[PDB]
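Remarks on the structure that follows.
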There are 4 protein chains.
Amino acid sequence: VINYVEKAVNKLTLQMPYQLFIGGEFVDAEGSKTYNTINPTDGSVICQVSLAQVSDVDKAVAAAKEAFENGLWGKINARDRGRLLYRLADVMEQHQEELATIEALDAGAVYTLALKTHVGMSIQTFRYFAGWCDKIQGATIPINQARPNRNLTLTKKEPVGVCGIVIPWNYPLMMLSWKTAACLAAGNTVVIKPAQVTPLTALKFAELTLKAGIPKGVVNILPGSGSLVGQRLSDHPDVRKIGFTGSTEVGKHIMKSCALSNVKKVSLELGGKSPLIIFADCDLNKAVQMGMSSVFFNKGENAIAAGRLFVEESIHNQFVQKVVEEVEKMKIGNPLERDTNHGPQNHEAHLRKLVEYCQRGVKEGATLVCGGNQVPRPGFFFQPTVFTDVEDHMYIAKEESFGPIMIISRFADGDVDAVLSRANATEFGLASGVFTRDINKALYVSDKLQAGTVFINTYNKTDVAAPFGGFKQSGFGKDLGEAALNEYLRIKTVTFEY
Amino acid sequence: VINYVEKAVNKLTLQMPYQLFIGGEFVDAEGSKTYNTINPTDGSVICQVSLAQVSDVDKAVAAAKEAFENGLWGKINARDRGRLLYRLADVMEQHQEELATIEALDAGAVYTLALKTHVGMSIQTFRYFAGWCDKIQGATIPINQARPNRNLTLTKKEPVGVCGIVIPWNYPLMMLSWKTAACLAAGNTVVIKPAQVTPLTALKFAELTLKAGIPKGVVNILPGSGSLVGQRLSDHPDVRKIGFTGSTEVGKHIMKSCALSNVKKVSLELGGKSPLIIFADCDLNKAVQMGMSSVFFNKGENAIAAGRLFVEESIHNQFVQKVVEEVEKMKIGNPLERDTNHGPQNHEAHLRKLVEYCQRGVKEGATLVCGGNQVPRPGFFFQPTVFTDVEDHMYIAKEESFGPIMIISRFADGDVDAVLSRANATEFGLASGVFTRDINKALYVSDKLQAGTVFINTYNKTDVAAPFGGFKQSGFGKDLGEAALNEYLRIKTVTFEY
Amino acid sequence: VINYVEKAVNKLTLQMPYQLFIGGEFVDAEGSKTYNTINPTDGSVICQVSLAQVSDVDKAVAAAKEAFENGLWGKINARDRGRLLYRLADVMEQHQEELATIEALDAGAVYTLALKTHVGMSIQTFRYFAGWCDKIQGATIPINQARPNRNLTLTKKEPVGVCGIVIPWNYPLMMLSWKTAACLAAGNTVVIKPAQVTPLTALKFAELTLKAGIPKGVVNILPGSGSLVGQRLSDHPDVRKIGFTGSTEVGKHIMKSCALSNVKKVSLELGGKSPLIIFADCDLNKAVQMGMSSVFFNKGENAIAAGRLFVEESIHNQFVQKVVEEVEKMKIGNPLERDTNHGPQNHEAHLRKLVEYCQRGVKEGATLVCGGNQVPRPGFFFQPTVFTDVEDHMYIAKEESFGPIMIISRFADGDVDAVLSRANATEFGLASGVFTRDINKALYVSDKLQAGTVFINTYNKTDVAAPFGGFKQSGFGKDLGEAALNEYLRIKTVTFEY
Amino acid sequence: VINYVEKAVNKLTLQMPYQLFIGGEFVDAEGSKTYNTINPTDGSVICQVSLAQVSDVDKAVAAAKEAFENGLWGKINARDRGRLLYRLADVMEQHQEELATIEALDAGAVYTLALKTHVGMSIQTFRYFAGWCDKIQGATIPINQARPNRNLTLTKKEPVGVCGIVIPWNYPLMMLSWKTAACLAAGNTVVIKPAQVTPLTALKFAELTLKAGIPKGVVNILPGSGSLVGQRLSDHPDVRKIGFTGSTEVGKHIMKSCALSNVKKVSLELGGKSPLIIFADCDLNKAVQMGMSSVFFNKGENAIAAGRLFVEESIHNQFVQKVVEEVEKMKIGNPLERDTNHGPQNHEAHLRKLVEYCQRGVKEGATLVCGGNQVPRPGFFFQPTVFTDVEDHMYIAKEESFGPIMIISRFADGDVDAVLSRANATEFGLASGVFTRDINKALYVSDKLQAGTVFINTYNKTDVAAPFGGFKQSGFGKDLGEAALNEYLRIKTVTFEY
């Protein structure tokens, strides 16, 4: 039997695992060490969670290696790996209310959105990839013939083997799902590190894999310190790939560590400063609605949020009046209250960073139109904010808030290429967008924008079939889509002579 | 007008550029510095070659950058880019004897082999990749629809931008062309660092890009020091991809610097210790021919040369006897002479290295059945060598020689799984092969071998359409085939709502 | 409520629909016309079944058209259409014991096989294709830019629309599943025509689509005379694709009909005379079992069965001696009994042709080693048959039997192209096989065989991922695999200038 | 030596073969039968051309079948096949002035346009398809494993064999180039039947294949009666694929014949009546330019000609007036005059049909704004024509004219779905267009149009990489694009057990 932290909320009896998941069992960390996970709604401790040690990482991994090399996962039909992954998806759906509640407690996700998206997309993610398992194909290739002889050349797609994935705290389960589904669809086994601040949906997902019959060893979760577990996953000789989403500096270190050990393959999503250009000839109310969302969605803790809105001169003031009208209507509150629109930031230290951030924006000269402060109520809520008169040299033009702060700039009537470089000046390139009703503009603007995603007349419109990843200092590699699969596959060439 | 080093050799008149190619002109390095390049057939100094300085690397990068962003190459149709690359290939052909002659002098490549393979394949590459330009396609993806609205999602494959590629010395022009043709075809610009010890066909090549009409600044070439130029390209914040083939420790470092600067994408080809497994049921005469070749091809300076031969008990002795018989017959000598089937080694330091290498095999217990020493003639020639009684723990069973040293162990009659396991006991994984007439062992062994390429009843049969790359510590990324392009393209997702 | 035929048998209580399925409701045919369906184990009348007339064909088409054009199926996400098909597969799984049993009474399929294979594969078929729904992608293409402007070119894969599929009687549910599942996955709607002699499992399937939530009109089934429904569907101006499996004469007329109406798309799969070539170096006992199965599986009623076995002189006599011993251990009997392994032929008329066929086999000079006659018992059973001494010019060497008739020819030891030649001297070309331990023989033999599928050391090894169709007069077009989707999709090219 | 018709014209001495081209040699038809080919600039006989008889067809097929089965074309590497086809484009380039004059003579194509587009695009198509040869690739597929044994499934893509292709007269060289290039690229051989009224460029083409090194018998050409040649090819037992482009009645008959003989494969491109919908928010003047071209290009002799312009009510009259302004500026005359805009129709009988068509438009109530007549001068000119007040039931609203006839209908402001019905109420569906500055209608009208090509803010912008073909009664199959290659290839699934 599994030890749970029981807790009655949202009409529910939650049963939450709080330990390391290694080898298909929940165990305490070495020397029973633990740490506190914190509910951002009121500041309380939710419980104590195991704190992984170097020798626990070694066990997660030995188990991942054994499951891959000798266990069932590596011996069964691609189609059957499909079945299992599609079953895990049914289980996740059977437990959806419970997972969205846990994600609301653990991470401050407004409960309606945690159902429809955090958990909703998690489920689509496994179901999509399960589809791929028996549809991953190699090639036969018509090479030159060694006459008087004959040659056949074919390629076999194979799994890379044991993989370490490190997940961010903005959407704990969904991001777990994005990287894990693809990784396992390709026939790998995995050691997962959820962020230190958000371990709970990972741990419950762990248990679901048991409920789903996924073979002992295939999934191993290690909550705890990022630089203890992330570091060792990178150095380890039996790990062949690291998937990393997170901060830039930590990214660089990770790739560096991958290089120094065994030249493991590495993915990196290091956030962004995504531009959104809004011309005069767009549909303005809709630009307001979608503009607001491009910033405020999931309390701005969103690696592709619009980090700079460039609004055409002649509609700028009208756009700002309208955004202010609508911001006053958002309902800030507890994530479990059904009428809540805008919930807490994820943890305390981020709320501090948000405060410091808008302090500095005011200092350096920008115009603060609303918000900027902690909301006066318990927990870690932050007021939806709007800056105008942002000039390209300001820190709030260069830096990623990861919070609900709308940073607006003007550009001149009909002045396309100039606004284009302003928008391209960054060393990020994770996403971008443009609103206009003119087709020429839209097409042209999407060619020139130096970002991995261009949204046209919509925003935050990701999908499990559509690949996701940045250019430049946002990193490289994709999550979601056929393309995702390639990070977790290796290609073998086989050339016969006969 | 271009300065040349003129030489009457091989019934032609080589006219060799010897300088830096930067932005369309041959120029001297900073401070007019130069180094000598040496002819391995006689020990003499072919000529003086510019020695590239940090400020030159930067000038080469700035010109690659201008050409990508504001040059014609970035404006022209994909079809016309293809045209230009087919032209280049025609020019290369028109100069085939000169290029193979240059390569004979600079690298010691036997002229016939050079003409057929080094240059032949080179020309095939540019031809192959030429036809890819206007067939590089993206996708349209049926995403869930934001009803009542509609969504179109598509992808654009786009060039990554300024690239830097670092070429080894074993097939100077060929290796250059494997990497450049793919890079160029995807629409990038390039800065190429050929090995210090082999700069010559790379500068001739550069002159040819001029004959071909490749716009100024698309190709730039920088002979010089490996660390000086490699390190600078790795750090430069305008470079976005490194392609690298070379030694383990250098590669790791390259990958490190890529991480610590701007998360530039990277590729690593790091050689191997490739196992070749020979079963008593193969055609034995053919196995001696192909087996010998698997080692001695291009005097062993070959990244997928067979590092270890495992030969079945029942035929081990008859197999050795026959190899020895056939080695006696090889004419070693001047690469320019028609009779010659074995050139000198590339350079002096690699020859001394092969000498230490075989002493070391003897000290540790392996039988030295022939060769082992420098051939007593001018230049840097090495004896085709054969070792037997080689135990799994020996240094020469683990380390990559890069020379003509066939290294043979036995295995037990019947013992399939056992041998696979010893063949897989390396942290290399570049290539492998199996000889046998049995369909069942061939398919099974090819599954179980842990390497990027598996040759079945042939060896060294690469082709411009078949992807080439390692697993484990041989690195990652592919040269050749369609897969090679994915290394030099990026995917932008455009998602419209309407 | 639905009118059933109830039947207690095999320890279940069968509930079998028996009417036209049209617009999601079972209805009687024009003027209440009916015909009888005969149990082949005993010749009795299972029941009356509706007899579709012309006005019914139009009603079914008119329903499919409305459901494609205005109903949910043409409006939902590709992703969700996936879910409906995975759901249909789970419903078929839930009624699996019952479907196997209807297939036993209706088609004389041995129960244990009907369950593992007819039903089994049918489930995989819907699971596999449900997978494709949202992995069906078009392209983005790099056309020449109309300077000084820009062009964008993409392709959208769209459904074809209303399809008619005509299903054979050999594996009724399975072959329905084959063509239906791909058709639906691509977003089409369908009118299905099962074989006059095997309507039952189709009609029960029609009911299960109700349980799965498939919108009304998407599936429609019309039992009846093949030549009336078949005729009308292929004439109808609102049907845009016929998928057909059946005989040459009928297939031909159908294609002719598609042309004279509205130039509908067609696929044709017209049977086979598949050569199996058995080499002396093969594993003789496996060769015998796989040989047995190659002819006897599903009492030979199988478009891909080995209709000639060529055996190498040195092992011919020993092969026949063994085949005969095995033929003799075959238990013949009621498909419902656990220990039966050779059930009755599908229907009387077919049984009669099998009789006529061996009459001519004997008349024309072939040695009849065993069987070749109706088993004396009731219903329609036929005796496992083996002919040896078959000469190329003979009727039984040219015409497909589609019964359990093994037809053997010698070929001279070591004569490969000569037998290849004989194996290819047919206007069929649907499948083939070679048994041999020689990789070289195996690979060469598979190049040279003029056939849609080549098996190597196995036979009847179809898989839902592996495309299935013939060359020459056996047809064109694939079932199964990614290739299947192509027969049911159109490609639209969109070219913008901007 | 070949027999020429020598003509000094357009500063050149043309050398025009006039014989049948069978097996690499030009020859008279059976009993030397000939027919004349008429210059439509002045109605003069150009010269007499051989007239293919049945025996002749058979000879050509046999020469193709021999070349495919046993000749060089069949044994070479796909890469070497690529090369020859590239050489073929080069020879055509060197002859490009000559071919364009020949086409100006035989087809009345304006010389400037024959050079740039008729011949230019031909040159492109060969170049395009040459690149595809060594890049046509099969699959390796993850099927379920027959445990404890193992399985390998792969697909080989192979040629179909002898093809027959029937070429229309409107762009004789170009159309021939379209089908022949992909056909040859895929590995097959061919009998090409040019239009009876336009043999000359096809025959000049055949000479060129000689110069190019195409093996004797890969390309066979048979000028003469359409019924005689095309009908024989369709029934021939040794032909395996027909590619047909022309008229609906002849197309239907062709498909029928493929069915009746051996179920050979068939493509049909059967013309269009393609709608071009112009919205009031377009650029008015670009619309009048692109609009005029959409109809008048190549004298209206164009399968994707805009057969109806639907102009939004509010901009109609301004549009019709501007169009009249511009039609009066078009210069009419000799195809060799370098300032000609509009040349003669292709032949008398078509001129005569243009005349009748226009009478009929007026008779049924449409408004003749200009033209609708033979231009009085020698040869077969027809006036550029504008019709207005066209209504949905009229004959000229339904029938394809294939002449230079603008047929305009108004449509009510701010309806969109209602103009789509009108644009879709034809049984043609080859092409279509939308002019609009508004992205939302553009993307939506592109989905909704039932045609194989949608131009958006441009027209007639085909391209060798972009697939061309029809839906509904326009036929099926593609020319141009990767997807054309699959009309000419078959797939072999090969399945191992081991």
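Numbers in chain A come straight from Swiss-Prot, and the residues shown are 405-902, in order.
For this deposited structure, the header notes the method as X-ray crystallography, 2.5 Å.
Keep in mind that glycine also has a Cβ here, set from the backbone N, Cα and C atoms.
According to DSSP, A:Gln600 (NADP(+) binding site) is assigned to coil rather than to any helix or strand. Note: A:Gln600 (NADP(+) binding site) has non-local neighbours A:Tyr439, A:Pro627, A:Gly628, A:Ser629, A:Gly630, i.e. same-chain residues 6+ apart with C-beta under 8 A of its own C-beta. According to Swiss-Prot, the NADP(+) binding site annotation covers A:571-573, A:597-600, A:630-635, A:650-651, A:673-674, A:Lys757, A:804-806, on the basis of experimental evidence.
Taking the Cβ of A:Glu673 (mutagenesis position) as reference, residues of its chain lying under 8 Å away and at least six apart in sequence are, in sequence order, A:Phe648, A:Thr649, A:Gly650, A:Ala707, A:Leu834, A:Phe872, A:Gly873, A:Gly874, A:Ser878, A:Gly879, A:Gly881, A:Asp883. A:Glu673 (mutagenesis position) falls within a strand segment according to DSSP. For the mutagenesis of A:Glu673 to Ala, Swiss-Prot gives this note: Loss of aldehyde dehydrogenase activity. The structure shown keeps the original residue.
Swiss-Prot lists A:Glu673 with the feature active site, proton acceptor.
Mapped onto three states, the DSSP output places A:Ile571 (NADP(+) binding site) in coil. A:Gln635 (NADP(+) binding site) is surrounded by 17 other CB atoms, counting those within 10 A of its CB over all protein chains shown. Chain C lies within reach of none of the recorded positions A:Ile571, A:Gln600, A:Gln635, A:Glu673, A:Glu804 when a CB-CB distance under 8 A is required. The binding-site residues A:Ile571, A:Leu632 differ in how many other CB atoms lie within 10 Å of their CB, and the one with the most is A:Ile571. Proximity of A:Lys597 (NADP(+) binding site) to non-local residues of its own chain (separation of 6 or more, Cβ distance below 8 Å) is seen for A:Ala456, A:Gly568, A:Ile569, A:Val570, A:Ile571, A:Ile625, A:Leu626, A:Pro627, A:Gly628, A:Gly630, A:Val633, A:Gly634, A:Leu637, given in sequence order. Within 10 Å of the C-beta of A:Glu804 (NADP(+) binding site) we count 19 further C-beta atoms, all protein chains included.
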